[PDB]
Amino acid sequence: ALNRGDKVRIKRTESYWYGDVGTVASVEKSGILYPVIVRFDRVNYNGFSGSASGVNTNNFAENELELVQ
Amino acid sequence: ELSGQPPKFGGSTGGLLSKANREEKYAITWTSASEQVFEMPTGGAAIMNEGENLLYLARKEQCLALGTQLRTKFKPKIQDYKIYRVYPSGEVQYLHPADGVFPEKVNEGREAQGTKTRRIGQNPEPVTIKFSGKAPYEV
Amino acid sequence: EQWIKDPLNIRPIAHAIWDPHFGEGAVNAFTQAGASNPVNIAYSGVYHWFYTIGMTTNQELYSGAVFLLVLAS
Amino acid sequence: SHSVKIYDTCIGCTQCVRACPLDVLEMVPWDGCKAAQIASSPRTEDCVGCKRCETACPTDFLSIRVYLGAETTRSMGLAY
Amino acid sequence: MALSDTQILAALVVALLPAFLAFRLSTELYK
Amino acid sequence: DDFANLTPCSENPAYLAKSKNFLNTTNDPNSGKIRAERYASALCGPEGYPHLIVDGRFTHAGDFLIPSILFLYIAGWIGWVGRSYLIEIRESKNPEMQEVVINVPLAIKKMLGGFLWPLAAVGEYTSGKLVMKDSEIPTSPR
Amino acid sequence: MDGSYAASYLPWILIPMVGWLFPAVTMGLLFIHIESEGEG
Amino acid sequence: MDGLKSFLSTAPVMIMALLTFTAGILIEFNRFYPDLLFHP
Amino acid sequence: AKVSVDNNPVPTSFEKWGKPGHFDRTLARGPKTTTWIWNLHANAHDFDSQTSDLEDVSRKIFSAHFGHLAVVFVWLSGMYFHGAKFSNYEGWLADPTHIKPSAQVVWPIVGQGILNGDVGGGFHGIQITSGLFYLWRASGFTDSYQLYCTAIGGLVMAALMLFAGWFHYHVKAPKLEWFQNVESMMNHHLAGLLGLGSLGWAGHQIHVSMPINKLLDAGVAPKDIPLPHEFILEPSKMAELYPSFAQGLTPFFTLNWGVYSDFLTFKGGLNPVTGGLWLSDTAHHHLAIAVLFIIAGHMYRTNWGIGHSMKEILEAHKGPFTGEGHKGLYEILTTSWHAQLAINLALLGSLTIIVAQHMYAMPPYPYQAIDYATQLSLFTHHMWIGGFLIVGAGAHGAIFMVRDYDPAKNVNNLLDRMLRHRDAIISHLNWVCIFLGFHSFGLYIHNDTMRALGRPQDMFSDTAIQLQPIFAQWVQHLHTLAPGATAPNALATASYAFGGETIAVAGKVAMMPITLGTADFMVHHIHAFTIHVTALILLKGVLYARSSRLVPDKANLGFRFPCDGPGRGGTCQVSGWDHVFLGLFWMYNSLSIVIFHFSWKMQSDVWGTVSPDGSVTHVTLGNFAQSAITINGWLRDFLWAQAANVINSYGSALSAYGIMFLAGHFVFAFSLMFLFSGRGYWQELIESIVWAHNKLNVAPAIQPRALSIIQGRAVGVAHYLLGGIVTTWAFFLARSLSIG
Ligand code: CLA
Ligand code: CLA
Ligand code: CLA
Ligand code: CLA
Ligand code: CLA
Ligand SMILES: CCCCCCCCCCCCCCCC(=O)OC[C@H](COP(=O)(O)OC[C@@H](O)CO)OC(=O)CCCCCCCCCCCCCCC
Ligand SMILES: CC1=C(/C=C/C(C)=C/C=C/C(C)=C\C=C\C=C(C)\C=C\C=C(C)\C=C\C2=C[C@H](C)[C@H](O)CC2(C)C)C(C)(C)C[C@@H](O)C1
Ligand code: SF4
Ligand code: SF4
């Protein structure tokens, strides 16, 4: 359902982007239980104390994403 | 049992204490291709001799730090070190590597431990498990 | 019993002082409020409370203390 | 000793095992991720609780969590 | 009038009772 | 009969006694006299210093109301130009780079358009895109 | 250190016990209890 | 030069230039009209 | 010639000015969070981490040092210009005992014109406490035009320094071999810089300063005194002032030096007219040290095989207890800039401490001893500079140990042996710190309790149990007898602090004997305790930076990391940077006690007014002896009593100081925001505020982040030290300007 370039809202309820919007960078079609890959403009808190950047990509299941586009 | 010429060291105050003869100590053994200088985790520099080596340390973390230094800071990389736990009675327990393959790479025959079939957000609420000797992650 | 005779000019006393580490100067300084020994000066305002609620004699205070001992037991 | 748990959001990047200084973690075969491997904590009695494995985890929230518990000589990392 | 020595000693003896009761309560609570 | 404890500075003996020796704030030699004149119309306390009354009354509107309006206009100007510049640069390809290196042309273009910030703000609120919905904002777990 | 209250000799003996004897006895008992290995 | 223009447009330079502009405005106004406690 | 350079290595362009963070690979990518800003201002001047080539690092260091020289030159030129245009130096020169120095004038805008107090002579301005006027009078300045020309020359020198940096980096960059000519550098910098500088200053003094100051001290008006070039043009005046100048330079070349005895003396002591040192004594002094430094040159082999070799000397001094001895240190100090920085910082900080402690006992400048404010300001200022430099040595040594230390080149040498018995060193040092603190501060607390309990006869005082500094008294006695006995050709003592008569100028005591008693014993041993504790902290930082029993791999974690984790019971503040952060506070404590002791003792036992009869009335009377033995005495007779002049400063010319006093008391407290808290709380608060700004669609692209743990600690310590030092500065300046 979710393809490349899809703007989706995150509903994992514990990820850094809960309620934020991201874009679907890739979807892997197999038995993987978190197949969707979503990338975001903002970066999370990931990194050692003093790092100047975080992580702007994550893996999500299909059910925890709401299509917006 | 445990064989190897100890590296030539002048002795330092950072070595073992009474815990070694009272609780336990740790031993690290490796094969060196040349007598060369390396760094004691307890402070100072000592030369290790060609062939077998054997070193007694007080903590497993010190042994693994020495193993990391051996693996990273030498062009003829030393990947054959072995870390044992030596008890005061005399028992020697093989610790690292567990099955002979480094834990970084996946090897068949290992058993999953501490793996939960849910995600971090699906843990039970504490109020539903209170007055029992359990924690949300323990469930 | 002396305080009630002049509440506006007498300092209430909290408890007596017994300190072997004291010196002569401290002993002279802390002998206050008309006492015959080093004493402290009460600042919890219990003298006014006891006076207002009707306690006027030492024996009444003693009976109250014993009764409170019994109540705590 | 402390407890180490690995949740099903692991992608098998093996960074946690590399970051562990006391060799507590291991890489075991799996099927839930593309790398088909998941982290494990067999030697959990040697863990000190430095949280280096948690720092190394790149998921949105840590797929590996460390819960500090009972303290032993090993857990305190004492040399005496 | 100021108290007497017998009054102070009697107060000590009376207070000896809550001490014993408090010891019993502490032992009961520890159990 | 309001402020029976506050007297006019024009008659308060302390203020008149102390206003002769008012210090000169600037290089002008009679700045102290000007200050004494300007403060003689206020409400001085027993110690002779002016007091500002802020209760809504328009007789003392100069104490709070006029500076309040001035500050509100200026602060709204600043906030509106900042928000407009932020929203404008947010559609570019490197919004963060333009945050540290200011786009001075666009910056000044937004700088000069801020004097109509109340009309723009009310039009923004009526258009509905001044305030985002609660479901479109990232939120922390409860 | 000398008082004019009734039974002024009591602080001469009560304070040392509260000062030395009781604290020392309590220190010893607690130290033995918290250090008694086993049985719990 | 383009590089000089870009350097002049950086955050500290803009913030300090605006601060000196505002400070000069305030100082000149207070010089020519001092001691303004209220709109009289 | 050993010169080797590279031509046009780095083009001169403006493009990289428009891309901040270009030096760092992690920052040149572009900011995503606010931390990118704080890193940019923090990793800028750390050239070692930016690149791995040592030659590029050395070139950058050379040009950066040129830049700091240019900045200092601009500062000096500004000082001279502001002393030439906005100062009463010409007025003060005619009446030095009745006019206060002043070189800062305040514009009247919002009532700050009250700061322009009456400094005497009809001049209104801020009184200065740097002592520049006395230095200028000693240098022979008499007109403001000379000061203006000095300022112009300083600006020209600053521009020349800037051009030198640009040339020696962007055009002709020296090679690595050039930088490692430590023998040539040491020769040229001992003989060509220190020796030649001393010779030039001795020539200036003899040919300029002494005649002008001799005429000035006699009573001649400044305008009547001939200009300095007229003495050279017409040596008749010079021969008139000093007869031996009639003999010319013949006795110098014939070793008949004694004839020059009139203007090259060995008097010692103070000049009665001005209260400063004799300029003839200073002339022979700087001449002698010039000769000594030029002789100390020509020592290291550079190009003609005639000289010592540093490596040979280092590798030759080895003994039984030290294994390889001083082997490998030459490669350490010729390949790592950080070790050189550590050694130089330690020695330089101790040098400014020596400067502070020696410039007050023998005041070298005319009319400086009687200006108590200038004395206190100079002492405290250079004291603080020395303390900061020593802490910086303790820091950059640990930086070297983490980064540039290599175990391969250090086997059984002194560094390795140090790394081997480090536990014994730290344990014995910790014990001595505990012993010193216990016994000394317990003397203080014991005195407090004895005084509070009404038993003054059980105290530690001169009337009570004595505790006299017998060794210091003995050395004072020896130095008082030195003229005539052990220094036969000296006329007076080195200083009157040891003993002698009371030198007083203009009815104000310039220098009188400083007696040491029980209080001096206690305070000196308190100083020893504080210094040993600070040394303990910095030594633990340096020695244990590589590893420890708790964390055996701290070297791989870096030099500046907050912690290892909550494991092992908690591993907070284990890096060397954390040891520096902890040692900064103890340096502050020790130096605060030092300056407090100096101020109180100076006010109570030396400074004051002398009557025509000869009696001396001190600033705070003789209250130091009987009050400085209890902490209550320090709190009541020093802080509360002497803070009156700074709390009552409102409404007068000193009001600014009062304001600044409160300012300090604020910032210190403000620092407790960062030292007492952590960053997770602030991160969650920022999360809520970010939600707020997001509701209105005004969220910033650069995501705001709470400060890092290391940044939080650094901000806390910086604001703390700033507040405390500003408080002490305001208090000292107000008190010293309010005591006449
Ligand atoms: C060396 C210093 C020193 C010492 C040892 C004392 C000793 C004493 N002073 Mg004293 N005093 C001193 C200096 C000193 N003073 C000075 C300099 C002054 C100022 C001039 C005074 C002014 C002063 C006054 C005005 C009074 C005293 C009083 C007393 C007595 C109080 C009795 C007591 O402590 O039991 C009570 C003990 C406690 C309350 C213990 C509290 C401390 C612990 C840490 C709290 C408990 C924590 C924890 C729960 C402990 C667990 C249990 C433990 C066993 C593990 C005691 C003899 C009083 C007195 O004589 O009345 C009897 C009194 O009124 N003193
Ligand atoms: C909690 C209440 C309390 C407190 C704080 C004090 C405080 C004091 N009493 Mg005191 N006293 C109290 C109740 C109290 N009294 C009662 C109820 C009695 C009647 C039995 C007495 C009878 C008494 C005598 C006869 C004397 C004192 C003396 C003193 C002083 C010496 C220190 C001391 O207590 O040891 C000595 C006193 C005792 C050991 C009395 C026993 C303590 C009471 C009875 C029990 C209190 C238990 C308490 C609640 C435990 C709390 C636990 C908590 C800390 C965790 C001191 C000022 C001495 C004095 O005047 O010195 C100048 C003295 O000679 N007291
Ligand atoms: C350490 C060096 C130093 C220091 C601390 C001072 C300090 C002072 N000088 Mg001074 N001065 C110095 C060196 C120094 N001077 C030198 C070397 C000269 C010789 C050229 C002078 C010549 C001089 C004169 C002639 C005067 C002073 C005055 C003053 C006082 C008023 C402050 C002032 O000028 O700001 C005034 C305010 C400003 C300069 C603000 C203007 C805006 C600034 C420059 C913002 C900077 C950015 C700007 C927008 C340009 C962009 C650049 C960008 C591309 C990087 C003050 C006590 C004045 C004084 O005491 O009068 C009684 C005065 O008249 N100075
Ligand atoms: C006589 C020769 C001579 C002299 C005077 C100096 C002087 C200096 N060197 Mg140096 N050096 C020399 C030879 C010399 N060097 C040689 C041969 C080498 C190669 C082995 C080096 C390599 C070297 C390095 C690698 C560094 C220095 C640095 C420095 C400066 C340290 C800062 C200081 O002392 O503050 C005191 C400052 C002053 C007294 C101001 C002096 C201003 C100019 C430059 C002095 C010119 C004097 C010259 C003889 C003309 C005067 C004669 C006449 C007009 C009166 C200082 C100016 C450091 C630096 O970067 O500074 C630039 C540094 O890092 N030197
Ligand atoms: C000759 C002096 C000297 C030199 C050349 C260096 C050189 C260096 N130091 Mg070092 N240092 C020194 C003295 C010196 N230090 C002293 C005396 C101390 C003790 C305080 C330190 C403590 C120190 C630490 C703790 C660290 C360095 C680091 C460094 C490296 C560059 C990073 C850096 O600090 O830049 C960046 C500089 C700053 C961000 C400073 C800006 C903030 C300052 C503190 C504000 C000052 C405010 C001012 C006093 C008053 C303003 C008031 C306000 C109201 C206007 C570099 C090798 C760092 C490193 O690891 O490099 C390898 C590092 O972590 N140094
Ligand atoms: C003056 C009175 C006031 C100060 C009194 C304090 C003195 C206390 C100790 C005595 C100093 C003895 C030095 C001899 C020691 C000595 O000269 O050693 C020299 C010896 C090296 O001997 P070698 O001849 O082998 O050395 C060859 C060297 O040239 C290295 O190449 O070093 C050692 O044996 C190890 C040093 C152990 C040092 C123990 C630590 C002592 C720390 C405390 C010192 C404190 C002094 C503080 C005040 C300055
Ligand atoms: C539009 C705008 C923005 C946004 C603005 C927003 C979203 C505003 C939202 C406001 C809300 C939600 C609520 C506001 C409440 C205001 C209240 C309660 C005002 C009360 C006033 C009182 C009580 C007046 C009191 C007395 C009034 C009287 C005149 C005297 O003095 C005496 C005195 C002081 C008692 C920014 C911030 C993004 C940028 C700005 O430039 C423009
Ligand atoms: S907390 Fe540290 S020791 Fe424990 S598993 Fe993680 S990395 Fe290993
Ligand atoms: S770091 Fe995280 S994602 Fe990577 S292997 Fe370990 S638990 Fe899995």
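Just so it is clear, chain D uses Swiss-Prot numbers, and the residues here are 2-81, in order.
The backbone N, Cα and C atoms fix where each Cβ goes, and this holds for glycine too.
Positions annotated as [4Fe-4S] cluster 1 binding site by Swiss-Prot: D:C11, D:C14, D:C17, D:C58. For D:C17 ([4Fe-4S] cluster 1 binding site), the count of additional Cβ atoms within 10 Å of its Cβ stands at 25 [all protein chains shown].
Spatially close to D:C54 ([4Fe-4S] cluster 2 binding site) yet at least six residues away along the chain are D:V5, D:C17, D:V18, D:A20, D:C21, D:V25, D:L26, D:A40, D:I65, D:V67, judged by Cβ distances under 8 angstroms. Secondary structure at D:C54 ([4Fe-4S] cluster 2 binding site), as computed by DSSP, is helix. Taken from Swiss-Prot, the feature [4Fe-4S] cluster 2 binding site applies to D:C21, D:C48, D:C51, D:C54.
Taken from Swiss-Prot, the feature domain '4Fe-4S ferredoxin-type 1' applies to D:2-31. Beyond the domain '4Fe-4S ferredoxin-type 1' (D:2-31), the same-chain residues lying 6 or more positions past its ends with a Cβ under 8 Å from any Cβ of the stretch are 37-51, 53-62, 64-71, 73, 75-76.
Per Swiss-Prot, domain '4Fe-4S ferredoxin-type 2' is recorded for D:39-68.
Quoting Swiss-Prot on the mutagenesis of D:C14 to A: No detectable PsaC, D or E. In the three-state DSSP reading, D:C14 (mutagenesis position) counts as coil. Its Cβ placed at the centre, D:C14 (mutagenesis position) has 17 other Cβ atoms within 10 Å.
Among the mutagenesis results in Swiss-Prot, D:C14 to D has the note: No detectable PsaC, D or E; when associated with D-51. The residue drawn here is the original one.
Among the mutagenesis results in Swiss-Prot, D:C14 to D or S has the note: Considerably decreases amount of functional PSI, grows mixotrophically only under very low light. The residue drawn here is the original one.
Every protein chain considered, the tally of other Cβ atoms within 10 Å of the Cβ of D:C51 (mutagenesis position) stands at 24. D:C51 to D appears in Swiss-Prot as a mutagenesis experiment; the accompanying note says: No detectable PsaC, D or E; when associated with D-14.
According to Swiss-Prot, the mutagenesis experiment D:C51 to D or S carries the following note: Considerably decreases amount of functional PSI, grows mixotrophically only under very low light.
In Swiss-Prot, a published mutagenesis experiment is listed as D:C51 to A, annotated No detectable PsaC, D or E.
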When distances run from the Cα of D:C51 (mutagenesis position) to each of the recorded positions D:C11, D:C14, D:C58, the nearest one: D:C58
Chain-mates of D:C11, D:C14, D:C17, D:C58 with C-beta within 8 Å of site centroid, [4Fe-4S] cluster 1: D:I7, D:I12, D:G13, D:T15, D:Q16, D:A40, D:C54, D:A57, D:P59, D:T60, D:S64, D:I65
CB within-chain contacts under 8 A for D:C11 ([4Fe-4S] cluster 1 binding site), separation at least 6: D:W31, D:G33, D:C34, D:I39, D:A40, D:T60, D:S64, D:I65
Close-lying recorded positions around ligand 9 among D:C21, D:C48, D:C51, where CB distance stays under 6 Å: none
Nonlocal residues around D:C48 ([4Fe-4S] cluster 2 binding site), in sequence order (Cβ under 8 Å, 6 or more apart): D:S2, D:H3, D:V5, D:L23, D:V25, D:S42, D:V67, D:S76
D:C58 ([4Fe-4S] cluster 1 binding site), number of other Cβ atoms within 10 Å: 23
Rounded distance in angstrom between the Cα atoms of D:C58 ([4Fe-4S] cluster 1 binding site) and D:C14 (mutagenesis position): 8
